[PDB]
Amino acid sequence: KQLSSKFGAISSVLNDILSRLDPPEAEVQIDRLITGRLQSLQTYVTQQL
Amino acid sequence: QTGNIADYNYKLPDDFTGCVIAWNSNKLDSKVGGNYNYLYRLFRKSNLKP
């Protein structure tokens, strides 16, 4: 369910962000999305452990 | 940056580790009749690689 989370970005779709915004703002939005997904993955790994 | 420049003439990558130097020169290359030697590219088929 965490894949459908905006994480402070414009949208939660990888190809949709890169096709409309300029590369710098898209870089920040993708960076925020990936670090949010990495934090969620680390939390899931800790819970599973 | 998106616009007439940095999208068809000289696009700069997201990481650069450097900067530019800009200063005013209105007498060395600017003339009363219009210096037409400097020109830009307006139309391109697609975007430009950095």
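Per Swiss-Prot, chain A residues shown: 964-1012, in order.
Per the header: electron microscopy, 7.8 Å.
A Cβ is built for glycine as well, from the same backbone N, Cα and C atoms used for every other residue.
Per Swiss-Prot, natural variant A:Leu981 to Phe is noted as: In strain: Omicron/BA.1. Annotation of the natural variant A:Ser982 to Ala in Swiss-Prot: In strain: Alpha/B.1.1.7.
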Kindly assign A:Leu981 (variant position) to one of the three DSSP-derived states: helix, strand or coil. helix
A:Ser982 (variant position), Cβ-centred 10 Å count of other Cβ atoms over all protein chains shown, is 9
Around the Cβ of A:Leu981 (variant position), how many other Cβ atoms lie within 10 Å? Please give the count over every shown protein chain. 13
